[PDB]
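What follows is a set of notes on a single structure, which appears directly below.
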Amino acid sequence: XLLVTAXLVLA
Amino acid sequence: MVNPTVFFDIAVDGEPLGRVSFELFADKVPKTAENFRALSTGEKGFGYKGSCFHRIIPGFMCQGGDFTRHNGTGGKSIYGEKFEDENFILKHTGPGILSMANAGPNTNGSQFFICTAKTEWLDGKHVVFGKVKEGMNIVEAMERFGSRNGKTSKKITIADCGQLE
């Protein structure tokens, strides 16, 4: 999907 | 504080692309603005100069600030490994918003993203702390080097950064 993470990038 | 302005000079594989400057909202999120300001000046003897935007997704955002690992797993704040979500007063209102990337509540480090679109779904999960002042066309040009999965066709680096005012 559209997220901005640091470590587990999701969809 | 009276709102600081920071600049990044972007390079693509070493060739210069130009400068983007940011207004940091130190009047609403003083702690978060200050962490980004000092990492841009490198005054604690560590910061963003020489790091790269490791994930750019066209129509969404450009992500960078992982000066430790260069890939999304590292980076650190001037307050230590991580710090708390100061507040969610400002929203992700459109292109040019600067906001903190994290790995869940109160995990802010040094990673950030420049929005190239309105990202309302991130409201209340990520702390908005600034906006692009000058150089949005440099950001739209950086979007073109990214992909659906965020991998970049060239190494995009912050060749130099500092505070202007």
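These residue numbers are counts, starting from 1, taken along the chain as shown.
Just so it is clear, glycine is given a Cβ too, placed from its N, Cα and C backbone atoms.
According to Swiss-Prot, the feature domain 'PPIase cyclophilin-type' maps to B:7-163, an assignment based on sequence analysis.
Cβ neighbours of B:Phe60 (mutagenesis position) (same chain, under 8 Å, six or more residues apart in sequence): B:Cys115, B:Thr116, B:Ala117, B:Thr119. According to DSSP, B:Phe60 (mutagenesis position) is assigned to coil rather than to any helix or strand. The note that Swiss-Prot attaches to the published mutagenesis B:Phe60 to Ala is: Loss of ability to stimulate MAPK/ERK phosphorylation.
For the recorded site, B:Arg69 (mutagenesis position), the DSSP three-state label reads coil. The number of other CB atoms found within 10 A of the CB of B:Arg69 (mutagenesis position), across every protein chain shown, is 13. One mutagenesis experiment named in Swiss-Prot is B:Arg69 to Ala, and its note says No effect on peptidyl-prolyl cis-trans isomerase activity. Reduced interaction with BSG/CD147 and ability to induce leukocyte chemotaxis.
In Swiss-Prot, a published mutagenesis experiment is listed as B:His70 to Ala, annotated No effect on peptidyl-prolyl cis-trans isomerase activity. Reduced interaction with BSG/CD147 and ability to induce leukocyte chemotaxis. The Cβ neighbour count for B:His70 (mutagenesis position), using a 10 Å radius and every protein chain shown, is 17.
Counting Cβ atoms from all protein chains shown, B:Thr107 (mutagenesis position) has 18 others lying within 10 Å of its own Cβ. Among the mutagenesis experiments that Swiss-Prot reports, B:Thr107 to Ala is described with the note: No effect on peptidyl-prolyl cis-trans isomerase activity. Reduced interaction with BSG/CD147 and ability to induce leukocyte chemotaxis.
In the three-state DSSP classification, B:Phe113 (mutagenesis position) falls within a strand. In Swiss-Prot, a mutagenesis experiment is listed as B:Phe113 to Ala, annotated with the note Reduced ability to stimulate MAPK/ERK phosphorylation.
B:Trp121 to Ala appears in Swiss-Prot as a mutagenesis experiment; the accompanying note says: 200-fold decrease of sensitivity to CsA. Reduced ability to stimulate MAPK/ERK phosphorylation. For B:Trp121 (mutagenesis position), no same-chain residue 6+ apart in sequence has a C-beta under 8 angstroms from its C-beta.
For B:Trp121 to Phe, Swiss-Prot lists a mutagenesis experiment annotated as follows: 75-fold decrease of sensitivity to CsA.
Experimental mutagenesis at this site is recorded by Swiss-Prot as B:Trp121 to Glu, annotated: Loss of peptidyl-prolyl cis-trans isomerase activity.
Under the heading of mutagenesis, Swiss-Prot lists B:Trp121 to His and annotates it as follows: No effect on peptidyl-prolyl cis-trans isomerase activity.
Quoted from Swiss-Prot, the note attached to the mutagenesis of B:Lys125 to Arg states: Loss of acetylation and interaction with TARDBP. There are 17 other Cβ atoms within 10 Å of the Cβ belonging to B:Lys125 (mutagenesis position).
Among the mutagenesis experiments that Swiss-Prot reports, B:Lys125 to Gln is described with the note: Acetylation-mimetic mutant; no effect on its interaction with TARDBP.
For the published mutagenesis B:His126 to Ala, Swiss-Prot gives the following note: Loss of peptidyl-prolyl cis-trans isomerase activity and interaction with HCV NS5A. Loss of ability to stimulate MAPK/ERK phosphorylation. Mapped onto three states, the DSSP output places B:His126 (mutagenesis position) in coil.
Across the fold, the C-alpha of B:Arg69 (mutagenesis position) and the C-alpha of B:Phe113 (mutagenesis position) stand 16 Å from each other. Taking Cβ-Cβ distances under 8 Å and a sequence gap of 6 or more within the same chain, the neighbours of B:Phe113 (mutagenesis position) are B:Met61, B:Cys62, B:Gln63, B:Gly64, B:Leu98, B:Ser99, B:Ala101. Residue density at B:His126 (mutagenesis position): 24 other Cβ atoms are found within 10 A of its Cβ, drawing on all protein chains shown. In the three-state DSSP classification, B:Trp121 (mutagenesis position) falls within a helix. B:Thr107 (mutagenesis position) sits 10 Å from B:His126 (mutagenesis position), taking the Cα positions as reference.
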